[PDB]
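Q: My structure is below; once you've seen it, I'll send some questions.
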Amino acid sequence: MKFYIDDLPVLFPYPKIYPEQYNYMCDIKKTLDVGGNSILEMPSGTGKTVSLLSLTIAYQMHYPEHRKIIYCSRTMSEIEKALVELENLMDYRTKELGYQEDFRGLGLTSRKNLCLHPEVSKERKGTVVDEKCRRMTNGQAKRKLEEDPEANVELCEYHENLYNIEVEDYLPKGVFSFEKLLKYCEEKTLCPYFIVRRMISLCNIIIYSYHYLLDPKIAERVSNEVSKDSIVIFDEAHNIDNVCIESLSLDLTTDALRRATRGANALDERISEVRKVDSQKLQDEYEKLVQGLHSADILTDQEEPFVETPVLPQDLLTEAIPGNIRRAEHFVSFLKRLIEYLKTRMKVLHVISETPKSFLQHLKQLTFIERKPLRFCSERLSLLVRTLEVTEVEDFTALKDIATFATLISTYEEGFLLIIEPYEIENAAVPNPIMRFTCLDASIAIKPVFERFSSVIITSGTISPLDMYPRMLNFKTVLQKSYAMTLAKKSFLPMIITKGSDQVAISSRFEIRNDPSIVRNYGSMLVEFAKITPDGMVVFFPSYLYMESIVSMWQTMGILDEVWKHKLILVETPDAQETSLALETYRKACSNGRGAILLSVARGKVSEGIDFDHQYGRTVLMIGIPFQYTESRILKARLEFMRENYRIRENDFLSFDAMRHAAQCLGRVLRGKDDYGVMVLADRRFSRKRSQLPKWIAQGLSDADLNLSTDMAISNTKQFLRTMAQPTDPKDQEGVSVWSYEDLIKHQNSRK
Amino acid sequence: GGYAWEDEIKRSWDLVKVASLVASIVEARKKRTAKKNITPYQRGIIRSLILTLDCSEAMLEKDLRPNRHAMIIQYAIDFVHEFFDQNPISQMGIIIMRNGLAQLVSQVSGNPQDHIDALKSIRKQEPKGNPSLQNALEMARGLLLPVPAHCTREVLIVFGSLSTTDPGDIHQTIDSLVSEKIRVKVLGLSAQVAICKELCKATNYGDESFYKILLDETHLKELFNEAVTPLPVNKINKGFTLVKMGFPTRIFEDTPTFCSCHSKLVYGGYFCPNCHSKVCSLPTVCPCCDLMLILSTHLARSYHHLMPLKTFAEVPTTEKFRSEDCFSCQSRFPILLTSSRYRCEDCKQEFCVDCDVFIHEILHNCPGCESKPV
Ligand code: SF4
Ligand SMILES: [Zn+2]
Ligand SMILES: [Zn+2]
Ligand SMILES: [Zn+2]
Ligand SMILES: [Zn+2]
């Protein structure tokens, strides 16, 4: 349809529209017009991506500013979904407007997902792919080939072919999804990875993950290309704090330090070899360093620094190199003794928690390394590696971690904490000391985003409570509200089971994981629900270890045998590819009527973007509250930091952290208002957590379902499933849950 | 932490404490609105149905008295009697699903008695094993292969399980069914099944109203009954043609003679007008010349499906009325402020509530319309 807002014409790609979408669209426009940040929570059963793209894209095309749009997701899978939705809108707009307006939309991901090279795309890790692509695209091969054609160094045909054409002609006007982009590039032998990166500045809407916006290692390059007045959208940002924290975190192990020493020795040997034969390169680099130039000046735009910057760009010193690490040999000695200091600190016998300031003071005591040279460690190492002709960097890879540690610890002093534990795994014959550099304040990584950009929209399906996020992340919002879906007939049945058929309490507490009574009760619940669930049944466990243990007990007890009769069993695995294969098989079984049951982790890869709409998801079995591991040094330190700074109680945050993951999994079963399913939370502790659930889920949770039994819950599930199968009366939903064009005009007139 | 005992007493006696004629009509008025939409849709009178029944472990449940198997078989016997009564010139086939296999229990034939005997025998065996839609659909596809192009190939499936185990790819079978122009109706028992919904939708030109799930035993009888009526044909699916069939003449002989169909001595039979061979009963295909033999009564049974009687619209009490008694039965209309008169627009004659149901359910001609001379 094509309806009107106060002054903005927006073309919706569907003939019908939900009341929630119009209200959601109206609120977004007001936020953009008034400027500022907002937190909008909408039910997962109503089209959110289409509504966001429809209004935002219409907003830029109409207003003179023509503000660009920045869409941020949490995983690459969501990027493709948004792009497909993005393609849907433009196709509809092109048909309605009679012409294809000038519009460019691209997604941005890593080389691993966009490498068409037959030999470089067959790797099992993105780090190796980047190194090989850089070798063929750094420019050393091209320069060597130009000087001497006989050189055996190879190039990438896809990268070379781009130089023939101009940047503006890399792709035709329109929206190119990853599936479409690869097909188009393959037919013309071009590199999608370089096409998108060189084309970000020309895209009306650019879609990437949170890591490309929060992680300084890869954010700085992309952030420099995007505009400053563009619209920023945070989709599914209910776990944005975790992304922010991990952006400035590091872990060091005894093996890493041992490998670092080998790399340091190799660098010293290489420097000696270069000195004997080619000493002019060292002098040229030294002369530039004395002047005061940094990696940005020396390095060409075609090449990239060896060590990605680990700190935010605003925290990088703009002064010259301190001088202690100005020369190659002196820097190596500086680097070497730093590694030795780290090694001796790993021989502790008890957990030691220390602030960065204390660590620096002790370092300045045992050795004579000052704070300022450490801040330049990563910057200096990249220059040295660049000038040493290091075509193979397998040995020097370990030194990247050491350089990252030095810059991070010497840069930040507040909101960061260093943990040294003699036992990485408490259940180990021999101690395995580990050193963890942790970020406690999640607002540090997101602070630049909220200041650089004027308008930011934070939206998700299960972002509740909305007050905590402004508290946890230091920002203020013009408006924050949650919508309640106006569904004529209830489509989702949320229930809480506090005990089994025997009436014995059931919980997923780790200390009682190996309990015959609790395990059997959960297994009976799993079997009983599989009996009545028509097509698909998804089960989420608090942790992978709990799933591994409980599943094994079920196999011995014979519970899995009963499940095998009615549904195929697919289990999430640590290997990403195997889990993806399981999802394909799980979907195939549901489609063909064989029936399948998927066992996954509530905090795993499946829960972070994979949706089970319609037949795939009909019953969600939440086995316990997905609580974190309480006896963790990282979590305890963060809890204390939040308590002292933001006055957030430790118990409150723990409940909030677990509930958001439980709700996250709950909301991955509804796509439209015709989708239905049953959501069961199996733990005695969910009973008092009704107020903590999202508003649209709490509304559907009745008082009688606060504490149910396995037998009682099954009876309700059977009755609910039977009712949902009946033909819905159209008149019951003509203008109360779905609106036509005429109905929308009525709403506008009545409100005005 | 006090228990519920100390709180108070339930006091059940407190719960209970100590226009109507208009309500009875408005419900009747609303119900007449639902049936007001009647149009002469084209229907395929000649049908070829393959009744598929589920006999698996899931059919041993006690949801339906006495069990799903017994009730479904019991209703199946009822379905055969009603189907052939209103579709005399159609044929039926019966298949069952047992032990993950499709078992043929009745070949395609126009004799209702043969099907009844097969269903009665099935009533004894205990169901078990897993169901297999692909096995049943493949068998149904084969059974419908030797059918003329003018007949409507249909398959009614009574599914009771929530899962299906198949040896091959079900989607390929669904595609073949669409290519063969077979139409599938599924009557589920417990809940929607993803494959069943796709089968009913893609096989019926996208219509999603052919996959029905009951809510009680009363509704199940309605679902079975609704399938007896011929299914309207699609516009773009044209198979118009002329079918050669004859009208035999009954005889009354003094001595018995062998029948050309069963090779059995029978006193009286109908002589085919093409080869003079005698057949015990009708309607059946002649065993010699392969020419369908039917009586004029059989054709007349389907006229009402081609010229449905237009619904009767209520008359508001504001206007005056013609007569105080029903035109057809002269049943005095109660005064009751509401009216019970139903008028036929074609003839504008008042009818009582009793006749209106009878005229549109038992009879198929408006008594007033016939009396009216043009
Ligand atoms: S230029 Fe593109 S195709 Fe070639 S190796 Fe690099 S990422 Fe792969
Ligand atoms: Zn005979
Ligand atoms: Zn004959
Ligand atoms: Zn009457
Ligand atoms: Zn009449």
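The deposited model was determined using electron microscopy, 3.2 Å.
Here the Cβ of each residue, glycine as well, is placed from N, Cα and C on the backbone.
Pulled from Swiss-Prot, these are the listed features:
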type	residues	note
BINDING	A:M42, A:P43, A:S44, A:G45, A:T46, A:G47, A:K48, A:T49	ATP binding site
BINDING	A:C115, A:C133, A:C156, A:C191	[4Fe-4S] cluster binding site
DOMAIN	A:7-285	domain 'Helicase ATP-binding'
MUTAGEN	A:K48 to R or A	Loss of ATPase and DNA helicase activities but not ssDNA-binding or ATP-binding, impaired removal of pyrimidine dimers. Loss of RNA:DNA helicase. Extremely UV-sensitive
MUTAGEN	A:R111 to H	Intermediate level of UV-sensitivity
MUTAGEN	A:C115 to S	Extremely UV-sensitive
MUTAGEN	A:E236 to K	In rad3-1; abnormal sensitivity to UV irradiation, defective excision of damaged DNA bases
MUTAGEN	A:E236 to Q	Loss of 5'-3' helicase activity of TFIIH, transcription still occurs, has no effect on DNA translocase activity
MUTAGEN	A:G461 to R	In rad3-2; abnormal sensitivity to UV irradiation, defective excision of damaged DNA bases
Q: Out of A:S44, A:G45, A:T46, A:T49, A:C191, which of these binding-site residues is nearest A:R111 (mutagenesis position) by C-alpha distance?
A: A:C191
Q: Helix, strand or coil: which one is A:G47 (ATP binding site) in, per DSSP?
A: coil
Q: Say we define neighbours as other CB atoms within 10 Å of the CB. Which of the mutagenesis positions A:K48, A:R111 has the fewest?
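A: Lowest Cβ count within 10 Å among the mutagenesis positions (A:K48, A:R111) is A:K48.
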Q: Looking at the recorded positions A:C133, A:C156, A:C191, A:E236, A:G461, which has the shortest Cα distance to A:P43 (ATP binding site)?
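A: The smallest Cα gap between A:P43 (ATP binding site) and any of the recorded positions is with A:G461.
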Q: Nearest by CA distance to A:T46 (ATP binding site): which of the recorded positions is it, out of A:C133, A:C156, A:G461?
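A: Minimum Cα distance from A:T46 (ATP binding site) across A:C133, A:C156, A:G461 lands on A:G461.
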Q: Near ligand 1, meaning Cβ under 6 Å from any of its atoms: which of the recorded positions A:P43, A:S44, A:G45, A:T46, A:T49, A:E236 fit that description?
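A: If the test is a Cβ under 6 Å from any atom of ligand 1, the answer is none.
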Q: Going by Cα-Cα distance, pick out whichever of the recorded positions A:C133, A:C191, A:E236 is nearest to A:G45 (ATP binding site).
A: A:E236
Q: Excluding A:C115, A:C133, A:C156, A:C191 themselves, which residues in that chain have a Cβ inside 8 Å of the centre of the Cβ atoms defining the [4Fe-4S] cluster site?
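A: Counting only non-site residues, the set is A:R111, A:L116, A:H117, A:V120, A:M136, A:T137, A:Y158, A:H159, A:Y193, A:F194.
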Q: Provide, as an integer number of angstrom, the distance between the C-alpha atoms of A:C133 ([4Fe-4S] cluster binding site) and A:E236 (mutagenesis position).
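A: So the Cα of A:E236 (mutagenesis position) lies 32 Å away from that of A:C133 ([4Fe-4S] cluster binding site).
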Q: Within 10 Å of each Cβ, count the other Cβ atoms and name the one among the recorded positions A:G47, A:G461 with the highest count.
A: A:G461
Q: I'd like the number of other C-beta atoms within 10 A of the C-beta of A:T49 (ATP binding site), please.
A: 21
Q: Would you list the other residues of this chain near ATP - those whose C-beta lies within 8 angstroms of the C-beta centroid of A:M42, A:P43, A:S44, A:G45, A:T46, A:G47, A:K48, A:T49 - in sequence order?
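A: After dropping the recorded site residues, what remains is A:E20, A:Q21, A:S51, A:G461, A:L670.
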